[PDB]
Amino acid sequence: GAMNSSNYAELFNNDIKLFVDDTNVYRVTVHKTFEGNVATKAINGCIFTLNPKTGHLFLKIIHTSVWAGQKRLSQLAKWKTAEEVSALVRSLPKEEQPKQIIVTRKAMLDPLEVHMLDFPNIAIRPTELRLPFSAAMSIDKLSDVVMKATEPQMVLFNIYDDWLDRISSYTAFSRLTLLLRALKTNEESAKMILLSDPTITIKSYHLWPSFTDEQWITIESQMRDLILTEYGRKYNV
Amino acid sequence: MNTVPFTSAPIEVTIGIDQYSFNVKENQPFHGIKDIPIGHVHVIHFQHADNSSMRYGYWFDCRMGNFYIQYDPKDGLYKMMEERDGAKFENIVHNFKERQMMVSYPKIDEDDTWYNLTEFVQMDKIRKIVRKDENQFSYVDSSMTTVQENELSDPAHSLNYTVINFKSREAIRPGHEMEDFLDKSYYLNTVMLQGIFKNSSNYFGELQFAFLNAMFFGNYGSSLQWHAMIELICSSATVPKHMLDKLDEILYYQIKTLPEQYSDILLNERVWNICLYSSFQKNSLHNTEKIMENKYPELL
Ligand SMILES: Cc1ccc(OC[C@H](O)CN)c(C)c1
């Protein structure tokens with residue numbers, strides 16, 4: 001069924017699974033026409049496909065050329081996402097194919113189900129959780145590679161960096177979702193927190209700074225404070 | 001004008017014949033229905049007074065045999081049987097009419113309701129959906145499940161309707177995923193009409209038969225099947241123009257005939273609101289849309 005708080009540890013068991021987020025597939029800049037109407041111009045997007053156990057990220061970059069001459073782009077975006085996910089599964093060796101795919105928005109269920117008819121033993125699941133994956137484009141290196149792309153392109157990342165050398169997947173996912181929830185609620189401040197100390201750097205082969213265990217505690221605390229605050233500033237509490 | 005005689009009526013029962021019903025008392029002197037119109041299939045059906053559980057009945061065509069009803073006190077139901085001896089049958093029927101022990105099929109002149117509900121229903125096709133080849137008539141009841149149902153348990157007592165599944169490979173061409181899911185014309189016109197049913201009349205006949213089994217027996221799998229076949233047409237952008245106009249007529253009479261007090265269970269809100277207000281064919285069902293609004297504006 002649906003993934004929720006009750007069955008949250010299934011994510012870190014040994015059955016391969018992927019989250020699919022489509023929030024950033026179709027992106028625009030609504031603007032004004034010389035005639036005073038409004039027109040959109042698309043920019044490059046991405047599918048966020050993530051193995052929550054291993055941190056492997058399959059970042060499919062959606063180039064603006066995909067949309068040319070197409071109608072009803074918000075609906076196409078969902079079928080284009082489902083086509084790309086099924087192509088990814090097909091490209092993987094059988095022993096690497098997921099046993100479940102969890103979509104972060106329920107409107108992806110039918111598109112993905114239809115594109116995956118050839119894989120009847122892969123379960124397509126919604127979730128009740130409000131995961132903050134839309135904020136993946138606030139990670140500078142991911143945003144950079146999407147915006148520089150001149151053609152369709154798949155880029156592979158580990159979104160946990162080397163954290164799994166020291167912490168479990170469960171803890172790694174919790175750090176990721178906290179970091180992403182903070183960037184989604186107040187990107188400016190979240191980035192100020194992560195980069196304030198010029199002595200903490202991001203390795204060329206990583207996405208996040210090189211924090212000690214103690215420094216990660218301090219960072220996580222600061223991210224929590226920001227999320228509650230903005231919850232205050234947003235709700236006046 | 002043909003006749004279905006009854007040996008007797010030992011238990012109290014509501015008897016139905018097409019869209020009509022009447023009550024017979026326990027051991028009332030009752031020996032059948034005469035003046036049944038030739039040229040149509042018919043259905044004669046039963047609901048016991050003592051146990052409204054199980055509506056059941058028999059589809060038949062009087063041109064294919066002499067049929068009569070006889071209660072079975074072992075199996076506990078009114079059974080249809082064929083009489084092979086022609087002069088035995090005429091003589092039995094003739095005696096029962098002389099004694100005026102038979103009720104008359106009240107075919108009011110002006111009325112074409114039955115014709116319009118069974119226009120495309122053939123006995124030959126009924127008997128492929130309901131497999132029991134030693135008989136010329138077909139038994140159906142409330143509880144019989146469909147082939148598609150048994151996939152999701154006795155195959156002999158099943159309803160072999162054509163399986164329709166909008167999220168299946170039969171329905172969805174590789175590389176046309178989105179196209180074929182949002183516009184089902186491929187599945188309707190190529191897979192089903194050209195491939196399986198061969199023509200629209202056979203398609204309409206199964207649609208009509210599914211609805212009648214849903215209405216008369218409360219057969220849930222038949223209602224599923226009726227709705228599926230409507231949705232496949234309403235969700236195809238390309239349908240032959242003659243099929244669209246006929247469909248409006250077909251549905252109109254089904255909605256007209258439905259008991260008002262049964263609409264809560266026999267009509268699927270989603271299918272009808274999609275067909276009437278959102279689908280490709282939302283503008284091609286004027287008569288059906290009019291009667292659904294005068295009569296069931298609540299569901300909508
Ligand atoms: C063959 C047949 C059809 C209808 C009949 O009367 C229906 C009447 O309204 C009582 N409900 C009878 C008695 C026979």
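Heads up, residue numbers simply count up from 1 along the chain you see.
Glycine is no exception: its Cβ is also placed from the backbone N, Cα and C atoms.
Features of the protein shown, as given by Swiss-Prot:
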type    : residues                                   : note
MUTAGEN : A:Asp21 to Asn (Swiss-Prot position 1853)  : Reduced growth at 30 degrees Celsius. Strongly reduced growth at 16 degrees Celsius
MUTAGEN : A:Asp22 to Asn (Swiss-Prot position 1854)  : Reduced growth at 30 degrees Celsius. Strongly reduced growth at 16 degrees Celsius
MUTAGEN : A:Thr23 to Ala (Swiss-Prot position 1855)  : Reduced growth at 30 degrees Celsius. Strongly reduced growth at 16 degrees Celsius
MUTAGEN : A:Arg105 to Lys (Swiss-Prot position 1937) : Severely impaired growth. Reduced growth at 30 degrees Celsius. Strongly reduced growth at 16 degrees Celsius
Neighbour tally for A:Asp21 (mutagenesis position), based on other Cβ positions within 10 Å of its Cβ: 23
Those mutagenesis positions listed as A:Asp22, A:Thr23, A:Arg105, and which of them has the most Cβ atoms within 10 Å of its own Cβ: A:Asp22
Where A:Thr23 (mutagenesis position) sits in the secondary structure, as DSSP reduces it to three classes: coil
Rounded to the nearest Å - Cα separation of A:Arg105 (mutagenesis position) and A:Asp21 (mutagenesis position): 7
